[PDB]
Amino acid sequence: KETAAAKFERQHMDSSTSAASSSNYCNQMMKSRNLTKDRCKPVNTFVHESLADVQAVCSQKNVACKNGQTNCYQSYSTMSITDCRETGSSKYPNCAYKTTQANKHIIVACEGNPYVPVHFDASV
Ligand SMILES: [Rh+2]
Ligand SMILES: [Rh+2]
């Protein structure tokens, strides 16, 4: 089916835009990436960097993951990102999000061979 690596790309990668297309960005992107299908995914981050640059983080600063696993990695350089956060008045199926652009270090969890991002842990 959909690999963990492909799922990370669907849920977290948006290399096409340098920053959050618009105030509508999260409303459109959360739906189109199928993060609103079964429920409103409450929070989700999209990264506006090349796939190779995000895959390279698996080789960068090793940090503890929030769940206590050891396989998380923080980017040495800041990256362009968009945080999506479901609004207090959002009601499934009409999932509503606030769109916020940032330039932060990302923290991803990496797994497999090849060793690639499979979850988005945090930005700092
Ligand atoms: Rh820094
Ligand atoms: Rh700094």
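The numbering of chain A matches Swiss-Prot: 27-150, in order.
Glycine too: its Cβ is placed from the backbone N, Cα and C atoms.
As recorded in Swiss-Prot, the features of this protein are as follows:
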- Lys33, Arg36, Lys67, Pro68, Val69, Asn70, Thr71, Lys92, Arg111: substrate binding site (BINDING)
- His38 to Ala: Loss of activity (MUTAGEN)
- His38: active site, proton acceptor (ACT_SITE)
- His145 to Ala: Loss of activity (MUTAGEN)
- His145: active site, proton donor (ACT_SITE)
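Overlay of Swiss-Prot feature records on the structure.
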| residue | record | Cβ neighbours (10 Å) |
| --- | --- | --- |
| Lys33 | substrate binding site | 13 |
| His38 | mutagenesis position | 20 |
| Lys67 | substrate binding site | 17 |
| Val69 | substrate binding site | 10 |
| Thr71 | substrate binding site | 20 |
| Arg111 | substrate binding site | 15 |
| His145 | mutagenesis position | 20 |
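Reduced to three states, the DSSP call for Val69 (substrate binding site) is strand. Comparing Cα positions, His38 (mutagenesis position) lies closest to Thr71 out of the recorded positions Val69, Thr71, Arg111, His145. Once the Cα atoms of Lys33, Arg36, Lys67, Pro68, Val69, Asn70, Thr71, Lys92, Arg111, the listed binders of substrate, are compared pairwise, the greatest separation found is 22 Å.
Annotation note: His38 (mutagenesis position) sits in a helical segment as assigned by DSSP.
Here the CA atom of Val69 (substrate binding site) lies 13 Å from the CA atom of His145 (mutagenesis position). For the recorded site, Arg111 (substrate binding site), the DSSP three-state label reads strand. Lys33 (substrate binding site) carries a helical DSSP state (H, G or I).
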